[PDB]
Amino acid sequence: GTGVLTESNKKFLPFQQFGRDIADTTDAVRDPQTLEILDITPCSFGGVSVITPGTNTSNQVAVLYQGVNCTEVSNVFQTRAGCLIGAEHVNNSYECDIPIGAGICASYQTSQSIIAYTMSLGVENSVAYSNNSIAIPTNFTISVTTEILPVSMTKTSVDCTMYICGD
Amino acid sequence: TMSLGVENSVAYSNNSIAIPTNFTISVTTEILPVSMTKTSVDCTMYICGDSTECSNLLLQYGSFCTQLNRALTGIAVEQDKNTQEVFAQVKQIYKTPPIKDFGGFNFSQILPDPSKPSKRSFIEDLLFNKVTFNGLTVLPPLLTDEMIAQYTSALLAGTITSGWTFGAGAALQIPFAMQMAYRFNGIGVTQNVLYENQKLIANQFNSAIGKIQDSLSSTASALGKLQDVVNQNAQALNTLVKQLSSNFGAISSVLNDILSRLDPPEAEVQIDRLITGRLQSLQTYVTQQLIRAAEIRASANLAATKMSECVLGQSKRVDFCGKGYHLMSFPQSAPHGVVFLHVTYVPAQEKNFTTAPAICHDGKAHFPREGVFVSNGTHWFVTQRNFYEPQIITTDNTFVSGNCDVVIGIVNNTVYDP
Amino acid sequence: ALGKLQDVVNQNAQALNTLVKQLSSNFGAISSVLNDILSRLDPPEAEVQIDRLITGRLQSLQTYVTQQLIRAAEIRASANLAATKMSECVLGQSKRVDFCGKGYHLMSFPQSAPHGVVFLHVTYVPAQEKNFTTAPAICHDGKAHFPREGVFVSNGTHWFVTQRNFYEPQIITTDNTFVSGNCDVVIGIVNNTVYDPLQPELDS
Amino acid sequence: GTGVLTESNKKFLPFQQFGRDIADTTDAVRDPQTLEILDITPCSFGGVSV
Ligand SMILES: *[C@@H]1O[C@H](CO)[C@@H](O[C@@H]2O[C@H](CO)[C@@H](O)[C@H](O)[C@H]2NC(C)=O)[C@H](O)[C@H]1NC(C)=O
Ligand SMILES: *[C@@H]1O[C@H](CO)[C@@H](O[C@@H]2O[C@H](CO)[C@@H](O)[C@H](O)[C@H]2NC(C)=O)[C@H](O)[C@H]1NC(C)=O
Ligand SMILES: *[C@@H]1O[C@H](CO)[C@@H](O[C@@H]2O[C@H](CO)[C@@H](O)[C@H](O)[C@H]2NC(C)=O)[C@H](O)[C@H]1NC(C)=O
Ligand SMILES: *[C@@H]1O[C@H](CO)[C@@H](O[C@@H]2O[C@H](CO)[C@@H](O)[C@H](O)[C@H]2NC(C)=O)[C@H](O)[C@H]1NC(C)=O
Ligand SMILES: *[C@@H]1O[C@H](CO)[C@@H](O[C@@H]2O[C@H](CO)[C@@H](O)[C@H](O)[C@H]2NC(C)=O)[C@H](O)[C@H]1NC(C)=O
Ligand SMILES: *[C@@H]1O[C@H](CO)[C@@H](O[C@@H]2O[C@H](CO)[C@@H](O)[C@H](O)[C@H]2NC(C)=O)[C@H](O)[C@H]1NC(C)=O
Ligand SMILES: *[C@@H]1O[C@H](CO)[C@@H](O[C@@H]2O[C@H](CO)[C@@H](O)[C@H](O)[C@H]2NC(C)=O)[C@H](O)[C@H]1NC(C)=O
Ligand SMILES: *[C@@H]1O[C@H](CO)[C@@H](O)[C@H](O)[C@H]1NC(C)=O
Ligand SMILES: *[C@@H]1O[C@H](CO)[C@@H](O)[C@H](O)[C@H]1NC(C)=O
Ligand SMILES: *[C@@H]1O[C@H](CO)[C@@H](O)[C@H](O)[C@H]1NC(C)=O
Ligand SMILES: *[C@@H]1O[C@H](CO)[C@@H](O)[C@H](O)[C@H]1NC(C)=O
Ligand SMILES: *[C@@H]1O[C@H](CO)[C@@H](O)[C@H](O)[C@H]1NC(C)=O
Ligand SMILES: *[C@@H]1O[C@H](CO)[C@@H](O)[C@H](O)[C@H]1NC(C)=O
Ligand SMILES: *[C@@H]1O[C@H](CO)[C@@H](O)[C@H](O)[C@H]1NC(C)=O
Ligand SMILES: *[C@@H]1O[C@H](CO)[C@@H](O)[C@H](O)[C@H]1NC(C)=O
Ligand SMILES: *[C@@H]1O[C@H](CO)[C@@H](O)[C@H](O)[C@H]1NC(C)=O
C-alpha cells in the first residue's frame, strides 16, 4: 500500500495484529519486529482548481489546492477551502467575482494581479429610526426589469437499436 | 382506528353571525432546508485508488469518470445559488439603532447578541446547538455561517425599522407602533384597535417569543427536516463507502491484495469486476444525489418565495406565512436551512349576534361600507368583521341601493343622520 | 443576461456530445468500431466483444436517459414557474413581493426567446424620501382621531395627513379621519385642531 | 460498412487514408484504385409515426 506511517495510541490487544475501518481497508498495523502500533493514513489528495479571469483579458491564473495545508505543496494564502497560490491577498472587501469558498472570493484587478479577499455582503446603512420619525417619498421612478425563464428544452429522441447496434 | 379530530358542529342559521371580541398574537416556527452538504468524489481515486493497472483498465470506460464530477460540481454550484437566493434578498446591510424603543415590543431574543463571537441571535444559537477520506471530499459553503447570520440580522433590522419598504426600494423608517398599525389595517382590523391595545399586543408578542425559545430549547424533536437532510446525506456517503468492501465476484475487495498475489494477465479480470461494481455504485450514488438536490432546490425556491413574500412584505395568501391572519415574519438562519417566526393574528373570543343583510330606514335599503350589521337583541350596530366594535348606524357607514322589496332577509330600524 | 437560457441549450448539447463520444470507447473489447470486430472474428469469438460493447453503450444510454429525465423535471419546474408568472404578473397585478420584479408591480409584457420567455416587469419604486415628525393619532376635543387612509405627518409647525407612498399633504379634516375613544389610551398622541368644513358653511 | 458513397470536397493529405468522425466512424475514405476522397453518409433512417 501507501500511506504516512505514524506512531499511534490505539491500544491493540496482544493477539490483535492490524486494525480496519468502515471500508475494511487497513488503517492501523502492528510492526512485525517492534510490536508497536503504526497508524496508516493516506498521504495527501486534493482537487486543483485554476481560478482564471477570461483569457480574452489575461493569461494569469491562481491555483487553489482544495483542502490541503500550505505546507504539503511568490504569494501563498491559506483559505479554509485550501491553499491558494499565485493570488494576492487584499485587506479590502468587494463583491464576489470568482467564488472560492468560506467567504473568500478572487478577482482580477489592479499592474494588474489576481486578488483574493473576503467578500462583502453590502454597504452598511444605519436607518435613522426613532419613535416619532417617518420618511415619506415625494417622488417615484418607474423601472423595467428583465426576468428570463427557460420553458422548453430540446425535444430529442434516440434509436436504441441503431445506436447500440448500428446496422 | 385513527381519529381525524374533535367533532364540532357549527350553529349556522340564516340570521346568526359570530364575531370575535379579542385576539391572540401567535408566533409559529417554520423550518425549511435550503441547502445540503457540498461533496465531490474523485472518480479515479475512489474506484482505482493509486493503481496504475486499475487506472488503465478504468480508462477503457470512456468518460464514465469525467461526467460524474461534472454533475457533482453542478450540484455544489446549485447549493451556493440556493443559499444566495434565499438569504441575499437585501441590497444593503441594515442595522438597528442603539435604542430598542419599538413601541413596547422586545426583539432581544431574535436580534444579534454582540457578546458572542459570531453575532447570531439567541434563537439562532439554540438552532445551531440543536443540530449536530477515501476520495470523497467535502467542500465548504461559499457563505460562512457568520455571513448568513449577518444577512438575517439585516433582514430583521429592515423589517423592524421600515416594515416592507426596505424590499421595495429605498428603506424608509417608520415608528414600529405605526408599522404594526399598518399591518393590522392590512388584515382588516382598523388601526384604532392596535393603538388602544398596544400594551396587550406587546405582552402577547413577547410571551409568544419566549414560548418559541422554550419550545426550541426543550423539544429536541423540532428541527426534524434539517436533521433528516443531514442524516440522509451522511447515510448516503456511508453506504457509498461501505460499497467498497464488496467483492462483486472478485476474489478480494482490496486492490493491493489482488495486485500483490496475481500476474496482470490474471489480475485484470478481478480488477475489471471490481471496477464495474464500484462504478455502478458510484453512478447510483450520483443519481440519488441529483434527485435529492432537485428536492432541496424545490425546497429552497419555496423558502426564497416565503422570504420574499412574508418577510419583505405582508402576504394575504392563506396559511402561506403561518396559520391565521399574517402580520409579519422574522427570519433566522439554521444549519443548512432557514427558520421563519411567523407572527399571526388569530381571533379568539367570539360572541353570537343576530345579523341582517341590510336595514330599511325610509324605504331605502342600507348596506354597510366596511363591516356587518349585528344586534344584541334590541339595538342594531355596524361593526367591523374581525373585532366587535359596535357603532351607531349612520348615513356614513352605510350606502343606499334601491328600495326594500328585493333584499332577502332585510330588517327594519332607524338610521341615524349626523 | 441570457445565461439562464444559454446554459439550457449548452447543457443539452453537452449530453449529446458525451453520448456520441461514448461510441469511441472500447468497454473492454478490441475496438470501438463494431464492423471491424464483425469482419475480423468469427461469431463464437465476436460474441464476447459485441456483448462488452453492447453493455457499455446501453449503460451509457441509460445514464443519458436518467440525466434527461432529471433535467426535464428541472425545466418543467421552471416552465410551471413561468406559467404562474404569466398568469399573475401579466394577466393581472400581483401583490407578491419580488415575485413580479423588485419594487411595486404595475404590469408586465411577455416576450418570446429561444426555448424561453422574458418578462419586462414594470415596477413603481419610491425615489426621494423626506423626514417627517409623525403621530399615531391626534386629539381634537378629547377624542382621538386616526386617518382613514394615510398617515399623519408634520413639517415641524403644522400637521397634515398624507398617503403613505407619496407625500401629498392635506389639511386634517373630519373627512380624512375617524374618531375612536378618549385621548388617553393611545400612546404618542399629539394635540391639533381638526378643521371641519361643515362649520364655515353653517355660519354662511 | 453501409453508406452512400458520394464524391467529396475534402482535402486529404498524400499520406492519409481514412477521414474519421467525432464518433470514430470512418466518414471519408480514399478509393485505392482511383485516389479520390469519398464521403460515407448513412443511407437514411427515422421514426415511423402512425
Ligand atoms: C421627480 O423626479 C424626476 C426624475 O425622475 C424629475 O424629473 C426631472 O426634472 C428635471 C427638472 O429640473 C429635468 O431636468 C429632468 O430631465 C427630469 N428627469 C427626467 C428623467 O425627465 C422630477 O422633476 C421630480 N419631481 C419633483 C417634484 O421633484
Ligand atoms: C383578551 O385576552 C387577554 C389575554 O390574552 C386579556 O388580558 C387578560 O386580562 C385579564 C383580566 O383583565 C388579566 O387577568 C390577564 O392578566 C390579562 N392577560 C394579559 C396577557 O394581559 C384581555 O382582557 C382580553 N380582552 C378583553 C376585552 O377582555
Ligand atoms: C427582552 O426580554 C429579555 C428576556 O429574554 C430581557 O432580558 C432580561 O432583563 C432582565 C432585566 O434587565 C434580567 O433580569 C434578565 O436576566 C434578562 N434576561 C435575559 C435572557 O437577557 C430584556 O430586558 C427585554 N428587553 C426589554 C427592552 O424589555
Ligand atoms: C344592547 O345594547 C344597547 C346599547 O349598547 C343597550 O342599551 C343601553 O343599555 C344601557 C344599560 O344600562 C343603558 O344605560 C343605555 O341607556 C341603553 N341605551 C339605549 C340606546 O338603549 C341595551 O341595554 C343592550 N341590551 C342587551 C340585552 O345587552
Ligand atoms: C318595516 O316597516 C315598513 C314601514 O314601516 C313596513 O311596511 C308596512 O307593512 C305593512 C304590513 O302589511 C303594510 O300594511 C304597510 O302599508 C307597510 N308600510 C310601508 C310604508 O311599507 C314593513 O312591513 C316593516 N317590516 C318589518 C319586517 O318590520
Ligand atoms: C410647514 O408647512 C406650512 C403649510 O404651508 C407652512 O405654512 C405656510 O408657509 C408659507 C411659506 O412662507 C406661507 O406663505 C403660508 O402663509 C404658510 N401657511 C400657514 C397656514 O402657515 C410652513 O411655513 C411650513 N414650515 C416650514 C418650516 O417650511
Ligand atoms: C392637549 O391639550 C389638553 C387640553 O387642551 C392638555 O390637557 C391639559 O394638560 C394640562 C397640563 O398637565 C393640565 O393641567 C390640564 O388639566 C389638562 N386638561 C385636560 C382637559 O386634559 C394636554 O396635556 C395636551 N397634550 C399634551 C401632550 O400636552
Ligand atoms: C530482532 O533482532 C535484532 C538483532 O538480532 C534485535 O535487535 C531485535 O531486538 C530483535 N527483535 C525481535 C522482536 O526479536
Ligand atoms: C474581449 O473583450 C472585449 C471587451 O471586454 C471585447 O470587445 C472583445 O470582443 C472580446 N474578445 C473576445 C475574443 O472575446
Ligand atoms: C498547517 O500546519 C501548521 C503547522 O503545524 C499548523 O499550525 C496549521 O494549523 C495547519 N493548518 C491546517 C489548515 O491544517
Ligand atoms: C491587513 O491588515 C493587518 C492588520 O492591519 C496586517 O497585519 C496585514 O498585513 C494586512 N494585510 C496585507 C496584505 O497587507
Ligand atoms: C352560539 O350559539 C350556539 C347554539 O348552541 C352555541 O353552540 C355557541 O357556543 C354560541 N356561541 C358561542 C361563542 O358560544
Ligand atoms: C330563516 O330561516 C328560518 C328557518 O325556519 C325561517 O323560519 C325564516 O323565515 C328564515 N328567514 C329568512 C329571512 O331567511
Ligand atoms: C432624517 O434625519 C436624520 C438625522 O441625522 C438624517 O440622518 C436622515 O438622512 C434624514 N432622512 C433622510 C431621508 O435623509
Ligand atoms: C420617544 O423616545 C424618546 C427618547 O427619550 C422619549 O423621550 C419620548 O417620550 C418617546 N416618545 C414616545 C411617543 O414614545
Ligand atoms: C490500376 O489499374 C487499372 C487498369 O490496369 C488502371 O486503369 C488504373 O489507373 C490503375 N490505378 C492507378 C492508381 O494507376
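The residue numbers of chain B are those assigned by Swiss-Prot, with the residues present covering 696-827, 855-1140 sequentially.
Every residue, even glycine, has its Cβ placed from backbone N, Cα and C.
Copied over from Swiss-Prot, here are the features:
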VARIANT   B:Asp796 to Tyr  In strain: 19B/501Y, Omicron/BA.1, Omicron/BA.2, Omicron/BA.2.12.1, Omicron/BA.2.75, Omicron/BA.4, Omicron/BA.5, Omicron/BQ.1.1, Omicron/XBB.1.5, Omicron/EG.5.1
VARIANT   B:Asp796 to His  In strain: B.1.1.318
VARIANT   B:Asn856 to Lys  In strain: Omicron/BA.1
VARIANT   B:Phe888 to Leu  In strain: Eta/B.1.525
VARIANT   B:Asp950 to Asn  In strain: Delta/B.1.617.2, Mu/B.1.621
VARIANT   B:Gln954 to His  In strain: Omicron/BA.1, Omicron/BA.2, Omicron/BA.2.12.1, Omicron/BA.2.75, Omicron/BA.4, Omicron/BA.5, Omicron/BQ.1.1, Omicron/XBB.1.5, Omicron/EG.5.1
VARIANT   B:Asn969 to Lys  In strain: Omicron/BA.1, Omicron/BA.2, Omicron/BA.2.12.1, Omicron/BA.2.75, Omicron/BA.4, Omicron/BA.5, Omicron/BQ.1.1, Omicron/XBB.1.5, Omicron/EG.5.1
VARIANT   B:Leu981 to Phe  In strain: Omicron/BA.1
VARIANT   B:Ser982 to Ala  In strain: Alpha/B.1.1.7
VARIANT   B:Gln1071 to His  In strain: Kappa/B.1.617.1
VARIANT   B:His1101 to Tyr  In strain: Theta/P.3
VARIANT   B:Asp1118 to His  In strain: Alpha/B.1.1.7
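A map of Swiss-Prot features onto the structure.
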{"residue": "B:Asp796", "record": "variant position", "contacts (Cβ under 8 Å, 6+ apart)": "none"}
{"residue": "B:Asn856", "record": "variant position", "contacts (Cβ under 8 Å, 6+ apart)": "B:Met740, B:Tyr741, B:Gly744, B:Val963, B:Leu966"}
{"residue": "B:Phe888", "record": "variant position", "contacts (Cβ under 8 Å, 6+ apart)": "B:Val785, B:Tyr789, B:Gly880, B:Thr881, B:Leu894, B:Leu1034"}
{"residue": "B:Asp950", "record": "variant position", "contacts (Cβ under 8 Å, 6+ apart)": "none"}
{"residue": "B:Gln954", "record": "variant position", "contacts (Cβ under 8 Å, 6+ apart)": "B:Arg1014"}
{"residue": "B:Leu981", "record": "variant position", "contacts (Cβ under 8 Å, 6+ apart)": "B:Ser746, B:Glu748, B:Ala989, B:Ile993"}
{"residue": "B:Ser982", "record": "variant position", "contacts (Cβ under 8 Å, 6+ apart)": "none"}
{"residue": "B:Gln1071", "record": "variant position", "contacts (Cβ under 8 Å, 6+ apart)": "B:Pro715, B:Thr716, B:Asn717"}
{"residue": "B:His1101", "record": "variant position", "contacts (Cβ under 8 Å, 6+ apart)": "none"}
{"residue": "B:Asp1118", "record": "variant position", "contacts (Cβ under 8 Å, 6+ apart)": "B:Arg1091, B:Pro1140"}
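Chain A comes within the C-beta cut-off of under 8 angstroms for the following of the variant positions B:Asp796, B:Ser982, B:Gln1071, B:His1101, B:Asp1118: B:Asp796. B:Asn969 (variant position): 13 other CB atoms within 10 A of its CB, across all protein chains.
Taken residue by residue with DSSP, B:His1101 (variant position) is part of neither helix nor strand, so it is coil.
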